[PDB]
Amino acid sequence: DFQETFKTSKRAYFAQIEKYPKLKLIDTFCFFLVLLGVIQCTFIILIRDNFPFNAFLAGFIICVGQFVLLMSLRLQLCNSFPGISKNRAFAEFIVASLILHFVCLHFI
Amino acid sequence: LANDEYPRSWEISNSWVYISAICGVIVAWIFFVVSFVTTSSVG
Amino acid sequence: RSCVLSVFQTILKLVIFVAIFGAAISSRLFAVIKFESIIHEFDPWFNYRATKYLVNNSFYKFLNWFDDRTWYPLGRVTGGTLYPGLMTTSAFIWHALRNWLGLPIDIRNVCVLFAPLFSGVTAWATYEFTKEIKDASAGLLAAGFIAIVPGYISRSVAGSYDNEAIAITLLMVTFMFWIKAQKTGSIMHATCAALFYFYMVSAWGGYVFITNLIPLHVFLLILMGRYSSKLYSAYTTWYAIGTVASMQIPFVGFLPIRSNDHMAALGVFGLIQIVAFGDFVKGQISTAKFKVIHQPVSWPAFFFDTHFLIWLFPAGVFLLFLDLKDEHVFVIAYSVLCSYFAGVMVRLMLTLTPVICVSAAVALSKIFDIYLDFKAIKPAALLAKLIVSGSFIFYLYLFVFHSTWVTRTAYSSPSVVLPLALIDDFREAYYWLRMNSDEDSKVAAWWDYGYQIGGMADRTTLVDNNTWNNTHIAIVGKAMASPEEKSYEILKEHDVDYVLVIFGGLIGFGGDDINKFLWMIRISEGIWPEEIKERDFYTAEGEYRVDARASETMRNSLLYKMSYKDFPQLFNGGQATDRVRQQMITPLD
Amino acid sequence: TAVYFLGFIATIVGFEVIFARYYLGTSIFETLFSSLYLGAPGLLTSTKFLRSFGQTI
Amino acid sequence: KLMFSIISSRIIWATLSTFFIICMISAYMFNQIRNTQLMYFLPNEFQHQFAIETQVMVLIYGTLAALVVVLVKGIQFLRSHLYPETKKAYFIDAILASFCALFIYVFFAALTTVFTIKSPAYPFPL
Amino acid sequence: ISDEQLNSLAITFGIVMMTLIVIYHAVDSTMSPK
Ligand SMILES: CCCCCCCCCCCCCC(=O)O[C@H](COC(=O)CCCCCCCCCC)COP(=O)(O)OCC[N+](C)(C)C
Ligand SMILES: CCCCCCCCCCCCCC(=O)O[C@H](COC(=O)CCCCCCCCCC)COP(=O)(O)OCC[N+](C)(C)C
Ligand SMILES: CCCCCCCCCCCCCC(=O)O[C@H](COC(=O)CCCCCCCCCC)COP(=O)(O)OCC[N+](C)(C)C
Ligand SMILES: CCCCCCCCCCCCCC(=O)O[C@H](COC(=O)CCCCCCCCCC)COP(=O)(O)OCC[N+](C)(C)C
Ligand SMILES: CCCCCCCCCCCCCC(=O)O[C@H](COC(=O)CCCCCCCCCC)COP(=O)(O)OCC[N+](C)(C)C
Ligand SMILES: *[C@@H]1O[C@H](CO)[C@@H](O[C@@H]2O[C@H](CO)[C@@H](O[C@@H]3O[C@H](CO)[C@@H](O)[C@H](O)[C@@H]3O)[C@H](O)[C@H]2NC(C)=O)[C@H](O)[C@H]1NC(C)=O
């Protein structure tokens, strides 16, 4: 069961990546936005200390929220929403990705 | 104490890691956006 | 033809908004042209004391402001104990009228007339919120109700300067911007909904409801199976921008992380993340996807506050419920949840009326869509249409007469002046104390009148209406209950110069300080049990009275001697009536 | 339409420089007024670039 | 088979939800916290009532809600389950709709009469 | 200003705002698809 769904999903995903040269750029950005959050929590687990807690929480929020806006751009960029073009999803990505950096520079 | 008279985030040397985990996402983001409108589709 | 009809619709809507922006303004103003124009109650005299500080020095000296004229041996720090947003939009309107439009007016007149000016924005926002569920013919009707209905006139009359005026508008604008981005799917409307959620989390303390009303919408929207790619983009940007914008306000600093109330939202976000991956696997296989996947209110307050909108409110939810067009679950989920909480509290009737108006202005629009849509000429059909439409237009005019009757009778009266003649003896003795006393001098009264003495007499009290440190009120109530020889020392440790006592035994005030004398004793039993006991203020066989057969330790207390001091020498013959307790006092007592 | 692209990079880099300069020591109203004077021509120019380039995105 | 048609039909959720709003807008909750007695409702006081009076309120509000929903998404079903075979059936719609309007007026007059018995000096009845 | 004139101004604005709604909804119901 899971072998068939596994190899089916690997092949049907890798063909989709090799078709469009926009998708591997998104996913290459995404994976290293996961590794930033992982080692940034590893600093907390390594030495037991919790003192500048807001400065901990700001970078972690940058990693998670910045991951999510990429996944929304990917979902909206493969299949188009009814009424929204592909020139407007990108501008909304710029504006809403540009508010979040300011409110995570005030917070540290 | 006021809200301005506090040791800043430079001077603590416990939160250099997080400032270095903000600057990377900023410059990686601008190199993302410049390298997105100067490329092709299914060339 | 299309230009003619469209121009007719536009001009007629302009005249509608010019009328319904004016009916609200004229309904709020009975207490301003009847009397003078002053701030009304206990709680709105701190806000006016804080927006008069911001307005004549900088904004930097207001965010971190330590005042030493309240809770005197240990003053309070304001910036981490109040909600800014009611003050700073008011200083913004003051700064815009003074410098740009050209006309300078006082800060007191901006503070009095802050609710009636602002209610027209609530009327427009309810128009726009109803334009999404139903076509734009019902939005004018829902906007026509909410500028009249007297469950909402009760909390914003001209003079009230409390937090709910800004709050019940920003609630509506946030729900409008969420209901746009539930249907369309775009990111930018969820960003704007996050920013008005930030501007609503800072003005008002019941922001918890809008935080726990959105994940109940999404969570009921998954169990029916209406999941799409519109929810992954509309929910998660609202949570990502809105949460970290919520943590910027101190007094709610790290509370959306540790606290129980915000847990549901976090859980829903995680749940949404999982189901987005379990939808990609479904597109590949077909077989094994089955293997994987407070006081209770009485009855007539409800008819009293809304006339016949409470009458056809449970018809609009049925007629609304036979459609299920993916944004009706918002209103159906709001209505049950809010109607349960507005039946065990008194003061959650304010969050209930923006759905009595909407759901009471949908069913009536669906009634009007067929009984005055004549388009065939027959006698009997036009008879039926004519008498049904006449039947409802009659009740709607009687709704206007009812609402403006009940505004001017019950909900229009000041607490500062007490009316065949006037009784103004509650502002003599604050202005005495402002004129004829040295400027650093402490007043010790009971905590109900803390805000008015600081606001209107301008001295440095010991307690006020906040009840922040609760073992300080017990010191003051221990002072007003002991004998004289010890209350002198307890009051002298804190450097109190003046003490003051209210008293209503002469004209029957009722809320005097003998009626509130019992609760004081109970607050002083949680700490010093040995010194004071409430088994001693009762007479033989347990009756509370003030007469010539009172207790031996009631007659020697410090709040008895200070109220009935020269009261028997006043009346003729040497006898007196108490006029509230209805008891008789002799000058040996 | 290379000069319009030149007017598209400079407003995003311009919206990062005023955030860094906000982080160092400046107050709010200088950040907000600088964000307005930079804010409007970059809106008009960037909108006309995304309209002009268009179909290959 | 059958339980999936029960959990899938929206009519029982309609009647259950509207029955919940109806039985809770007549101050059922106040009665449950502060227990009272149970001739009729307690006159001239504005904040107290007995226990049988909320039954009368539930009957009233449910009745006129039923009159309104039968007035809007109604009259087609009754004729269909009734006689169609007479003539041009517009007259059944006419007198049927008119009698529904008159029943709305009668029960609304009953409600205003009871509220003037509860709290007098109310300037307009009926 | 005596509040008798404020009373008549209040019901006057209520009736003038509340009558035009019905003719707006009658024009919009009769001469429109929905
Ligand atoms: C898409 C993004 C949209 C962003 C929308 C931003 C809209 C905010 C516009 C605010 C304009 C303020 C203009 C202003 O300076 O008025 C001031 C100060 O007036 C005030 O007190 C209120 C302004 C407080 C600003 C709150 C922080 C910024 C919140 C929005 C980012 C008058 O207050 P005053 O009390 O008279 O003195 C303030 C201090 N001085 C230095 C000026 C002496
Ligand atoms: C160029 C475009 C200009 C548009 C903006 C125009 C602004 C409208 C008026 C602003 C507020 C004025 C209201 C006001 O201050 O009057 C109040 C109370 O008097 C009243 O009766 C209240 C009248 C308010 C009705 C209009 C409210 C509209 C809401 C704000 C626009 C009485 O003031 P007093 O406090 O009594 O001042 C003393 C007056 N003596 C004569 C005793 C000296
Ligand atoms: C999904 C359904 C369940 C939802 C679960 C959500 C609830 C758990 C959320 C994480 C834990 C929250 C509790 C928490 O963080 O408490 C912290 C101190 O507590 C800590 O010890 C820090 C915990 C941080 C987690 C670090 C390990 C995480 C590893 C992830 C890979 C409070 O620290 P404070 O003492 O308040 O810091 C204040 C500092 N001042 C200077 C401001 C005074
Ligand atoms: C019409 C009026 C609208 C009222 C909204 C409510 C306004 C009050 C909320 C403020 C909450 C207190 C925040 C606070 O204490 O800090 C204020 C900083 O003050 C701020 O600007 C708060 C910013 C909060 C984030 C804004 C998110 C919106 C996104 C805008 C693009 C002080 O800023 P400053 O100290 O003046 O700037 C120096 C900061 N350095 C980092 C450079 C040192
Ligand atoms: C707590 C206060 C708030 C409570 C809210 C009260 C309930 C209001 C919202 C639910 C009412 C409508 C439910 C409904 O009609 O949908 C159920 C689909 O429903 C189901 O199959 C299972 C029931 C799940 C909905 C109720 C969940 C209980 C509440 C959990 C907290 C089945 O109808 P459907 O036929 O699926 O809807 C149309 C879709 N078809 C294409 C299939 C025709
Ligand atoms: C009401 O009117 C009086 C009378 O003018 C005003 O009093 C003025 O101000 C102070 C009291 O606030 C008077 O006494 C002075 O006190 C200062 C303390 O710093 C002291 O240094 C002086 O030597 C003097 O004793 C002052 O005589 C008086 N008149 C002036 C300044 O011309 C009062 O301000 C008015 N307003 C109120 C009470 O709100």
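Using the numbering of Swiss-Prot, the residues shown for chain F are 2-35, in order.
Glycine too: its Cβ is placed from the backbone N, Cα and C atoms.
Database features (Swiss-Prot):
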MUTAGEN   F:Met18 to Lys  Severe growth defect; abolishes interaction with OST3 and STT3
MUTAGEN   F:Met18 to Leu  No effect on interaction between OST3 and STT3
MUTAGEN   F:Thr20 to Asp  Severe growth defect
MUTAGEN   F:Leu21 to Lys  Abolishes interaction with OST3 and STT3; disrupts interaction between OST3 and STT3
MUTAGEN   F:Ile24 to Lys  Disrupts interaction between OST3 and STT3
Provide the number of Cβ atoms within 10 Å of the Cβ of F:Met18 (mutagenesis position), excluding the reference atom itself.
25
Under a three-state DSSP reduction, the secondary structure at F:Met18 (mutagenesis position) is helix
Applying a 10 Å Cβ distance cut-off over all chains shown, what neighbour count does F:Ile24 (mutagenesis position) have?
11
Between the Cα atoms of F:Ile24 (mutagenesis position) and F:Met18 (mutagenesis position), what distance do you get, rounded to the nearest Å?
11
Using a 10 Å radius around each Cβ and counting other Cβ atoms from all shown chains, which of the mutagenesis positions F:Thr20, F:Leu21 yields the largest count?
F:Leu21
Can you tell me whether DSSP puts F:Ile24 (mutagenesis position) in helix, strand or coil?
helix
